[PDB]
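Engineer: First the structure, which I've put down as structure tokens, then a few questions once you've had a look.
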Amino acid sequence: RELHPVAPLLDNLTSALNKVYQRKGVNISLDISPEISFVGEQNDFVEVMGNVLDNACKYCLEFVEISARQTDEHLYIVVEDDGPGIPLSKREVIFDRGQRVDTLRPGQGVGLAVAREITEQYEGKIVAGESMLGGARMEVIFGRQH
Ligand SMILES: Nc1ncnc2c1ncn2[C@@H]1O[C@H](COP(=O)(O)OP(=O)(O)NP(=O)(O)O)[C@@H](O)[C@H]1O
Ligand SMILES: [Mg+2]
């Protein structure tokens, strides 16, 4: 399947988000080596990452960090923020379908339930954890990279 360099896609997403949240002054740092790529449908990668990155910008206090690594069959994108995080007791239910009635602000994404379902199409998943900053750590994993 087609190969998509990750850095440029994340750059496109950040740029769009920097606008939506320009008033908040979120500082988004990226550590994505140039060779890291995503194998699959570009829009799938962007829908998942757009939802996770929008959440980080929305809930952070100021800092958001994005990093990535890849192995032979998997791609790992980690998004960390310095916000309140996701309570231990909620790191499960946030991936289930909820009452998302008209929450369609122009920057809203597909939601985490749908984002996880997309990663599962690639034999992947999304793991909710805690960052060093104490806020959320979301690790997005896509499989089927070989
Ligand atoms: N980075 C984060 N920091 C704190 N809470 C988060 C974070 N990411 C997700 N959540 C929580 O998980 C919930 C569901 O995620 P998601 O499915 O993206 O929400 P949504 O319905 O699309 N609305 P929104 O939280 O504006 O993205 C959110 O409403 C938050 O309560
Ligand atoms: Mg969302």
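The residues of chain A that appear here are 335-480 by Swiss-Prot count, in order.
How was it done? The header gives X-ray crystallography, 1.6 Å.
Any Cβ shown, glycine's included, is placed from N, Cα and C.
Straight from Swiss-Prot, here's the annotation block:
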type	residues	note
BINDING	385-393, 415-420, 434-446	ATP binding site
BINDING	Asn385, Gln442	Mg(2+) binding site
MUTAGEN	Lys392 to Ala	44-fold decrease in ATP affinity and 6-fold decrease in activity
MUTAGEN	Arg434 to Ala	2-fold decrease in ATP affinity and 51-fold decrease in activity
MUTAGEN	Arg439 to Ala	3-fold decrease in ATP affinity and 2-fold increase in activity
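Please go over these features one by one and say how buried each is and what sits next to it.
Structural biologist: The Cβ neighbour count for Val435 (ATP binding site), using a 10 Å radius and every protein chain shown, is 6.
For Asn385 (ATP binding site), the Cβ neighbour count at a 10 Å cut-off comes to 23, with all displayed protein chains included.
Taking Cβ-Cβ distances under 8 Å and a sequence gap of 6 or more within the same chain, the neighbours of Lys392 (mutagenesis position) are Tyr355.
Other Cβ atoms within 10 Å of the Cβ of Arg434 (mutagenesis position), summed over all protein chains shown, number 12.
Long-range Cβ neighbours of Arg439 (mutagenesis position) (same chain, at least 6 residues apart, Cβ-Cβ under 8 Å): none.
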Engineer: Ligand 2 is in the model; which of the recorded positions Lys392, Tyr393, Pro418, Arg434, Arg439 have a C-beta less than 6 angstroms from one of its atoms?
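Structural biologist: Listed by sequence, the hits amount to none.
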Engineer: Select the most exposed residue of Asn389, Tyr393, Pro418, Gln442, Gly443, where exposure means the fewest other Cβ atoms within 10 Å, treating these as the binding-site residues.
Structural biologist: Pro418
Engineer: With the Cβ under 6 Å from ligand 1 as the test, give me the qualifying entries from the recorded positions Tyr393, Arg434, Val435, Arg439.
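Structural biologist: The qualifying recorded positions are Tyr393, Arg434.
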